Every structure is written in C-alpha cells, then in structure tokens.
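Notes to accompany the following structure.
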Amino acid sequence: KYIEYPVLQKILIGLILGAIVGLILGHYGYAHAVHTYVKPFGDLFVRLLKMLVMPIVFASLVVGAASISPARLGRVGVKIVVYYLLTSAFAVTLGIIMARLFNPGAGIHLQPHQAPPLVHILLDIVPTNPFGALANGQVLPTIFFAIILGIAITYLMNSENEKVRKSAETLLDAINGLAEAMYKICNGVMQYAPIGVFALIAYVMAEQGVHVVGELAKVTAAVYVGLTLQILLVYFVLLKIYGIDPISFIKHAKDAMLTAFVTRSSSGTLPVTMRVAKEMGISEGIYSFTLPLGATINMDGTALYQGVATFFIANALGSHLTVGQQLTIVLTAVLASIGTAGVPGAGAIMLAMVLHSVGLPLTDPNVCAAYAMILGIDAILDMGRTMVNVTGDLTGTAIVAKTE
Amino acid sequence: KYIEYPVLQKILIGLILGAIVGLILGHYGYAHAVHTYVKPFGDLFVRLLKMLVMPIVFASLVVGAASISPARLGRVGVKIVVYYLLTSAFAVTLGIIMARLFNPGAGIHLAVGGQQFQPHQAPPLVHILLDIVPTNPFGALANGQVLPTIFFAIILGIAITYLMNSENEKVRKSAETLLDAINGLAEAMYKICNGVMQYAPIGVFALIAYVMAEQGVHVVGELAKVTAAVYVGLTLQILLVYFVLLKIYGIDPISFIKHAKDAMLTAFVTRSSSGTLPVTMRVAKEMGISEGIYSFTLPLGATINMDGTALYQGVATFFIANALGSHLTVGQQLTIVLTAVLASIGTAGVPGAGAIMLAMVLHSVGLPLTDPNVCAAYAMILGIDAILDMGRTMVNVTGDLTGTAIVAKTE
Amino acid sequence: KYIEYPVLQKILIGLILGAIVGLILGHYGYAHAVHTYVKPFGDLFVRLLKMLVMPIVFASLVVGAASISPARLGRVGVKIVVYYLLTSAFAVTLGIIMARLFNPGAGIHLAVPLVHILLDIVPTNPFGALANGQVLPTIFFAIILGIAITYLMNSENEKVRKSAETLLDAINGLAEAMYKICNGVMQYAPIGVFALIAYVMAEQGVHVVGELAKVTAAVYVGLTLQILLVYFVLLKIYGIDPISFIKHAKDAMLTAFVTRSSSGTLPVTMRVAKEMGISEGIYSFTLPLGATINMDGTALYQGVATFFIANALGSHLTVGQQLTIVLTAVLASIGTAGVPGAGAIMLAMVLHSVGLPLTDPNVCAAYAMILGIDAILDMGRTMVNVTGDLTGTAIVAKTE
Ligand SMILES: N[C@@H](CC(=O)O)C(=O)O
Ligand SMILES: N[C@@H](CC(=O)O)C(=O)O
Ligand SMILES: N[C@@H](CC(=O)O)C(=O)O
Ligand code: NA
Ligand code: NA
Ligand code: NA
Ligand code: NA
Ligand code: NA
Ligand code: NA
C-alpha cells in the first residue's frame, strides 16, 4: 500500500487538496459527478465511526464508571475530582457563550419531534430491556444503565466472597478491552481518514459554494478563541489565587502541551505529562495518581468542543435551542467528556452521544451531512482540544499539591 | 440522605402510611391529584424492576443450568434433587387449590385507563411448541419474549458444563471464564435489586397509594384475600408435606421445628435465603447431620428448591387472570406448574427476586408486561409483595433442612 | 434412554427406512398425518440450525480472525477471497451453459445499483445488526474486530494485554459451546431427518414431471460437472490428490448433503480439515468464512432457475441481462446464509434485478414450482458449496 505517511500531515493534505478540487468543481464540471463518484467514499468513512459508537459508548462508560465510584478513593482525589468536575462544568458554559457571540450554522441552513410532559423522558432515561435499548440506537438510557452497572461492579469487588470478587474483575475486564479493541479500529479508521475526509469536504465544497468556508472558519474561531479564554480566564486565574507563578508554569509545560497538540492523544502523551510534573516540584504519590486519572477523565477541551458543535448543528438546521434543553448540553457534554477516550477521533464520536440527547438522531439525513462537516474539519479542532485537555491535568495537579 | 433505616420496617411504614393517605384522598381531594403527582414515582420503581428482568432471567438461568447438569453430581445429590423436584412440584399444585377455594381477583375486574385487556388465542400447538425454540438468540434476548430465552439459556448452561470435562485445556479454560462472565453479570444485577429495594419505600408508597385512591376499599378486601390464600397454603404445605414426610422416615417433627427455630425466623425477617445460609448451616449441626451431607445440600438448597415462591407465583397468576376476568384453561393451567417450578429454580433468594420471576411465569401463557392492564394488576402484587415475601422465605429455608434431615436418614 | 447408536448409521437407518415407511404409508394411508404429527418433528430439527448460525458465525470468525494475527497479517485471506470470487464467477458461467444445453421453460410458456450495497457491507450498529438477521456486516465487523484484539495482545501494557485474552476467551467457548450443541442436534437428526424426508417422499420427486426434471437434469449433471471441470482441475495443478481428497471429505459432504445446512455441517468440515493435515489457524478461518460466502452450488442453481423462469415465460434473455445474471447470481450466493430455505428466496433479487418482480403473478407463481422442487434440489446444492471451500483451503494452504 506504501501509505506510511504521518497521519496528521497525510490528512492535512487531503483537507487542503480536497478543498480546492471541490471549488474547481464548484464551477466547471458540475454537481452530479461528485455526488456519485467521490461522496460514496465519504459515507464509508463516516459509517465506520457510526459503527463504533454504540459499543464504545456502552463499554467506555462502564469502564469509566468503575474507575470513579465514590468512595473508592482517598481524599487526595476528592479535591481534584471536584476540581475536575468544575473545570469541565464551566468549560462548556463558556462554549455556549462562544456559540452565542459567534453564531455558526445560522445562515448555512440546508425536522424533529416535540417533548412529552417531562414525566415520560425523565422516566425514559431508564431502559425497559437493557439489550433492546443497547440493540437499536437509543443512546440516552444506554448511558444511565451502563453507569448503574459500572458502579454495581465496584461493589462486587469489595464483597467478602472470593468467587464474587473474581466474578467482578473478569466481567469488568471483558468490557474493558472490548473498550480498548474499539480504539485500534478507530485508529484503523484514521488510516482511512485521509481518503475519507477528502471525499467529504470535497462534496461540501462543490455544493453550498464558499459560504461553508466562511462558516467553517466561524466555528474554528468560536472554538479556538474560547479555548485560549479558558486558559486565561480559568487556568491563569485559579493559578494566581494559590500562589503559583502562571507564566513559568507554561514554560515547564511547554513540551507537555505541544507534544499533545501534534499527537492529539492524551492517553499517548501521558509519559510526557508525567515527566513535566517532576520538573516543577510535584510530589510522587500525587502525580502518579492525578495524571493517570486526568488522562481519561476531565476533557474540558472536548466538553467545550461539543457544546459549540451542537449549536452549529442546531443553527445549521435553523432550530432554536431552548433552555431546559440548553442546560441538558452542559449536563451531557461533561458526561460525554468523561467518557471520551483521549485519541484522534474520540471526541467527534462522543458528540453523537450529546446529539441523541436533546432529540437529534443520526439516522436522520440532515444530521448526517451537518455532522460530516464538523467531522471533516474535526482534525483541526482536535489538536488544540488535546492541548487544553492536557493543560487541565497539570494545572489541577499543581493546585492539589499546594493544599496537601 | 440520612435514610439509613432497616429496609423491612422502613418499607412497612410506607405501606401502612401509604394506605391511609390513599383512603383519605379516596374521598376529599379527588382522583386526579394522585394520578399525576404520586404515581409517576411508582412507575419508576416498577420500571426499575422491569429493567432487570431480561438480563437476570438470562444470566440466572445459565448459572442455574450449569449448577445442576446431570450427571455432574454424586448419587448423594440424586436423592435430594428428586426430593427438591417433587417438593417444589406439588407446592404450586397446592397453590392452584388455594387459588381455587379462594378466588382472588375475581370481583376486582378492571380496565384502568380505558383499555379492557383482550389477550390473543393459541396456534394449533405446533407453532408454540416450536416457538419455544428461538430463531436468533440475540433478537429473542433483545426485545422481550421470555419463553425461548429460557429454553436456549438452559441449553447453553448445559453445553458449558460439557466444555469443562473436554480434554483440551484451553477449551476447559474457555468454559470457566465465559461462565463466570455470565456469573457476576448474574450477581451484579442483585446489587441493583438491593439498590432498588432502597427506593422501595418511596416506590411502594406511591403505588398502593394510587390503588387506595381508585378502586376504593374493595382492593383491601381482595389484597387480604390473596394474603390469606397464600399464608394458609404455606402452613398447609408445612403440615401436609413436611410434617407428613418427616413422620414416614422416623424423624420427630415437633422438635425439628425447635431446632430450626432460629433458621426460620431469621429467614422470615431478612427475606434473604442466600443471606440466611450460615444460620441454616449452624442449625444443621445442632440436630445430628453429617458434614459431607449438609455442606452439599444447603448450598444447593440456597438457590434451588424455592417451594415458598413456586406456590407464591402459582397464586399470584390466578390473581392477575381473575383480576382481568379471564378464565384459565387446563393445558395452560398445567403450564403454570411447569413454569413456576423453573421460575422457582431460577429465583435468587433475595428481597425482590420472586416478584420479578413472576413476570417470567406471566409472559408464558400469553400475558406480556408491555400491556397496560398487566402493569397495574402486577403493581398491586408488587406493593404487598414485601409481606408475602417474608413467609415465603421462611418456607424456602424449611424445605432445605427437612430434605437435609431426610436424605441423611437413607445414607 | 437406550438411544446411543453411532449417527453414521442411526440416521442411515432413519433415511433408508425414511424411504420405506414414507412411500408405503405414502400410498393409501389417508389422514395426511405426515404434515401434522411427523413434520412437527422435522421442522423442530431445522429450527435448531437456524438458532445456531448467527452466534457460531460471529463467535468463530472473531476467533479465526484472532489467530491469523500476522500469519500473513491477514493477507492469507486476500488470496482465498479471490479464490472465492472466481469459483463462484465461473460456477454461474457453467450454469449459463447448463441452461443453454438444457431448456427447462418453453413448450409451457405463457402470460399467466451497486453503491449502497457495498456500503451496506458495513454495519450501522453491531448489536442492532447482530440482533435481528443481517449477515454480511456481522462478518465484516467480527473480522475487523478479530484483527484489532490481537494488537491488544502484544501491546506493552500488562492489564490491557490481559483485557484481550479474557474477552477473547469469552468469545471462544461461546464459540465451542455452540458447536457441541450442533451435535446434540445431530443426535436428534435421525428423528429429525426421518420426519422431514417423510414429507419429501409422499409428494415431491415424481412431480410435474419433465419441465421440472428438465431443471433437475441441468442441475445434477452440472453440479457434478462443476467438480470435474473445476475442482479436480485445480486439485491437480496444485499437487493435491483428487482421489483421497474426496475420501478425506467422505463424511463431511455426505452429512452436508442430507442436512442441507452449511453452518450445521461446519463442525464436521473442520473435523475433516484436521484429517487432511491442515493447520488450525488457516482452517479455523477460511472454512467459517467460506461457510457463508462462496456458495457456488447456489450461484449455479440460481442462474438455471432464472433462465427456467425466463424460458417458461416466452420472453428470452439478451446477452445484456445474461451478463448481469452472471453478475447478480454471485452476489446472491454472497448474501445467502447457508440454511435450507434461503436458496430459492435469495434467488429473488437475481430476478428483481434484470427485472422480473414477484408482483406480476406469472412470476410469484412459476417461481413457486422451482420453490416446490427446491426441497430435493437443496440437498445437491449444499454439498457443492462446502467442497468448493475445503478445496480452496487446501490449495491456499499449499502456498504457505
Ligand atoms: N484526541 C483528544 C480527545 C478527543 O478527541 O476528544 C485527546 O487525546 O485529548
Ligand atoms: N427473597 C426470597 C426469594 C423470593 O423472593 O422469591 C428468599 O430469600 O427466600
Ligand atoms: N442450505 C444451503 C443453502 C441454500 O441453498 O439455501 C447450504 O447450507 O449450503
Ligand atoms: Na474521558
Ligand atoms: Na484529559
Ligand atoms: Na433459585
Ligand atoms: Na431455598
Ligand atoms: Na459455502
Ligand atoms: Na453467502
């Protein structure tokens, strides 16, 4: 196959090259040649992610749910979990604002059902038959239940019976790996990403004209200017109130951010994140505990990412978001960020989750396309997103080591 | 949350307190305030049990099926398994009689929200005897459809045991791990059932509250008509089965109860046959039972042989049937006994267990829980379940010790 | 229970004596009891086969997909993949000639794209798919799943390495358990088969007579003809003994022929794969894959049927649809499960394409006479699909 190139560039080629080929066929050779000979390669890519969604959702959430479970942790974690909870919680609230002062999707307009009298949906979050729910789509209850199980398991491990203790581990580990196996396919999909994305954005550059680019960069801005604002108004702020020098903090994390920015793998940048921790005076039994938990949990760069991407979709349909469903985003996107893997694609797919909630199924055509536009450019947003995901751990690690 | 109270009382408060509040709103503040502000809390409770049904059914039956499998047992068990089979088998037959001389449900006939239940007919025997066999295990296990889920799950539970005796080591290993995955999956469920029983006080309160506001007091006259049919069947089991088979083997039946005094009464209160086991083992030594005998029967009697439940279901069914006004046919009546036993063998030995296994003995015979009229009628049993549960457990434990004292006579 | 006998013979009792009591009480007899108190024991059997297929295919083709872990990455398959294509894409070519030399149709003639489907090889959600039917993707996923897991095997992390095996081993046994059920089914088969081929001996066979046996001709002297001018053809050119080849398979095919199930006679297929010196990994992969895709016996059959239907109408085939048949007919044997009924059914879209809908009565009728004799025809067809896999398995094993 001879296709050995470094993924990031290898894809950033198919993005810029795919744009132009789309525009040169925006005029000239018209719109029916692409909608038949290029996009069929796009859908494939997307549907390979679709594929992954339900199992990853399920498995990831259980593995996540068994990793947190209170109280299966020392109070050394309590300070940082609360930190993780609130650094992620406010992150998406900021994402709302970036989706408020910037309105991406509104003007790109290219139909959903009502809500029952609150009773049913608050009940509907509870599955009827776990299998049947997990079977065909329906994400919302899949969450609820999966968690309830992930918790149950941890309490089988502390049960006095040895076989019961044994039953817990094995089962959990079966879901784990099932978890992990998924990701090697996600990476197996990211090898198809260059040929995949090329076809996608190519279709979106042929139809809809150039108005897309004026909105794509309007998303990308709303995101990146929210990202740095997070660092400046949250990190830089909470660094000052605890006596830590915020300028030299960045100089010590210089390698930890920039290696994470390029690789886009928070779970892969961890030894680099651990190496930086020692270089600025953080205790052993402190950073060997927080960083391995920050590698999976606390994904504020993603939590925000989804909170915006949603508004995009909403406005790209021309649907106005209500409060009650707006405060659902923040409730979901967090649970979504806590679920996310810490790998190239991860976030994008977890977005699907924060979409099936609020009444936006991916089986619907208008969702497919609009989502695929985010998915095409995902790679760009992904880089900065990761960079912030890693900063959130070290800042918390430097903060929790102050009051200990 | 500060809600630390002992479950039994903590719930028996919400039952008696919930009754009165229902009746005082039976008149006065009328029927539309409850059907909107209290019952939405009830359904939640119920649906948390619904949730559990399919997986527990599946997992429990496989774990059960791999625990019995003949011949994966010494002849020391053959005498007691046959005993377990026939003590449970006749128990529900008695339950039929208690549902015959007492007719609970007949005269309570309801249509709830305007939906008179009209279940469907039976095909010419061929299809259903075939339909017990799944088309695609997954698809069956997926959306409801309990009947074939049973059949298949068992067939698997048996298969597994025969992978363990296979000469290949990796195959032997494959068997254990897989089975253990289903196990735990089995067990994990139960910690959620107990997690549901912590919601039971707030749950049940809302349920019986709705049933005391609508239908009037005629419910109580029938609820206690069930409870009677049950309890007077329960003691009759002990007196006409246990006390009878105790006499034919030379065992003194009066002092037997004096030695099992702690074993019954601790089981009566806790309602956990799987939790009362060390107490059941301690009593066994106190009346002269051999070691390699009670260390084998009691751990098997803790899960299998649930005659107090087998009967419980055999009645509860008639309740539902008559509560709809549907007359039960023989052919389907002898299905009850066939099912309720397999249901009792599946049941866990924990606070809720039985009630949920009832759902199983309902999907069989043509009574799905997706149907509205079933929901409500079942929820009435589920509300009072806690009461029946206590005596049920007490009998479930007596059935093991009596068998243990009997099988140690001819050995 | 007394019933312990070897099945080699036990069903050969219930088949030979399945023909005696069948015909004797097939004449006179009355009450047509076979279709009321006998068949309910025939179908029961079949139904258990329909039960296994999904699980086993899944369980197996993750397990087999987890052993070839760079035995050639997985590009051992690439070779057999294409073996499958041309065993099929030449089997149908033979059927076109079979239907050129035999004309079942005229004499009783009367008036009473590619896109989505290839994407559809990729599933939406495993569970949803896996749950209710849906074959191809179920494979696809499992294969790809199988692959991924092995990369977890050698991954530097200890518990993650551990995550794989435990999980996989769970998928195994879930495999092996299923297998040992196929053989609780075959110990029932004497009772099963007897009951069914009692219905097959009361009607069928002597019906309706020539035009149908005109197909049955183009069938059996084409099936057997496949073997000789294809299988034995490449057996020689790959140094594999044609004589013993069949004799190593002696029981595999002769069970498959009777059982008519691909996935019910896969246990024996592999038990025969061991008998002729085949490596576990290779066979534990190819066979289960071929045990669904490459059903050449069907690929041929469907064509002849199509032609029969066409010639039975009085409307004739241009080499503008002729080519598209050799095209679609394969894609049908691609999607066919491997269980008794599906042959005639899948045959539908090789007719819907080309353009012959079962909504014109002439169709959903003439068809229903091929559908009549299918019961007989299904037996011969089955046997072929399986051989034409073992064949390729050995051939590709030769180049290793
Ligand atoms: N790839 C990101 C996670 C994401 O895509 O959401 C990371 O490693 O931090
Ligand atoms: N809880 C009962 C079982 C049941 O509810 O059926 C017991 O432990 O014996
Ligand atoms: N049952 C056949 C396929 C068919 O003709 O339907 C086989 O397994 O080979
Ligand atoms: Na995460
Ligand atoms: Na992180
Ligand atoms: Na039981
Ligand atoms: Na018991
Ligand atoms: Na085949
Ligand atoms: Na096929």
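Numbers in chain A come straight from Swiss-Prot, and the residues shown are 6-115, 123-416, in order.
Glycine is treated like the rest: Cβ placed from N, Cα and C.
Record features (Swiss-Prot):
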| type | residues | note |
| --- | --- | --- |
| BINDING | A:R276, A:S277, A:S278, A:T314, A:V355, A:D394, A:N401 | L-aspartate binding site |
| BINDING | A:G306, A:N310, A:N401, A:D405 | Na(+) 1 binding site |
| BINDING | A:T308, A:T352 | Na(+) 2 binding site |
| MUTAGEN | A:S65 to V | Strongly decreased chloride conductance |
| MUTAGEN | A:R276 to S | Increased rate of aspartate transport; when associated with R-395 |
| MUTAGEN | A:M311 to A | Decreased dependence of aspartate binding on Na(+) concentration |
| MUTAGEN | A:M395 to R | Increased rate of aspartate transport; when associated with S-276 |
| MUTAGEN | A:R397 to A | Strongly decreased affinity for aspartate |
| MUTAGEN | A:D405 to N | Strongly decreased affinity for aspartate |
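Known features from Swiss-Prot, placed on the structure.
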| residue | record | Cβ neighbours (10 Å) |
| --- | --- | --- |
| A:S65 | mutagenesis position | 28 |
| A:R276 | mutagenesis position | 25 |
| A:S277 | L-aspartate binding site | 19 |
| A:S278 | L-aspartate binding site | 28 |
| A:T308 | Na(+) 2 binding site | 20 |
| A:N310 | Na(+) 1 binding site | 27 |
| A:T314 | L-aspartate binding site | 33 |
| A:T352 | Na(+) 2 binding site | 29 |
| A:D394 | L-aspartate binding site | 22 |
| A:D405 | mutagenesis position | 29 |
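With respect to ligand 4, the recorded positions A:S65, A:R397, A:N401 contribute no residue with a C-beta closer than 6 angstroms to one of its atoms. 7 residues are missing from the deposited coordinates between A:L115 and A:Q123, whose CA atoms sit 11 angstrom from each other.
The Cβ of A:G306 (Na(+) 1 binding site) has A:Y89, A:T285, A:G404, A:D405, A:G408, A:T409 as same-chain neighbours under 8 Å, each 6 or more residues away in sequence. A:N401 (L-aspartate binding site) has A:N310, A:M311 nearby among the recorded positions A:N310, A:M311, A:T352, counting only those with a Cα within 10 angstroms of its own Cα. Residues A:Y89, A:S278, A:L303, A:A307, A:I309, A:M311, A:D312, A:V402, A:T403, A:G404, A:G408 surround the recorded Na(+) 1 site, their Cβ atoms falling within 8 Å of the Cβ centroid of A:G306, A:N310, A:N401, A:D405, which are themselves excluded. Less than 8 angstroms from the CB of A:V355 (L-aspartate binding site) sit A:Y195, A:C198, A:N199, A:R276, A:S277, A:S278, A:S279, A:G280, each of them six or more residues away in the same chain. In this structure, the CA atom of A:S65 (mutagenesis position) is 8 Å away from the CA atom of A:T352 (Na(+) 2 binding site).
A Cβ distance below 6 Å to any atom of ligand 5 is met, among the binding-site residues A:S277, A:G306, A:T308, A:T314, by A:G306. Using Cα positions, the member of the recorded positions A:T308, A:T352, A:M395, A:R397 nearest to A:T314 (L-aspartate binding site) is identified as A:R397.
In this structure, A:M395 is the one among the mutagenesis positions A:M311, A:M395, A:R397 with the smallest number of other Cβ atoms inside 10 Å of its Cβ. Between A:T352 (Na(+) 2 binding site) and A:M395 (mutagenesis position), the C-alpha separation comes to 15 Å. A:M311 (mutagenesis position) has A:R397 as its nearest neighbour among the recorded positions A:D394, A:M395, A:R397, going by CA to CA distance.
Listed in chain order, the extra residues whose Cβ falls within 8 Å of the Cβ center of the L-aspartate site residues A:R276, A:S277, A:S278, A:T314, A:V355, A:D394, A:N401 are A:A272, A:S279, A:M311, A:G313, A:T352, A:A353, A:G354, A:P356, A:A358, A:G359, A:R397, A:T398. When the recorded positions A:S65, A:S278, A:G306, A:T308, A:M395, A:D405 are checked against ligand 1, A:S278 have a Cβ within less than 6 Å of one of its atoms.
The 10 Å shell around the Cβ of A:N401 (L-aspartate binding site) contains 27 further Cβ atoms across the protein chains shown. DSSP assigns A:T352 (Na(+) 2 binding site) to coil, not to a helix or a strand. Straight-line distance linking the Cα atoms of A:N310 (Na(+) 1 binding site) and A:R397 (mutagenesis position), rounded to a whole number, equals 12 Å.
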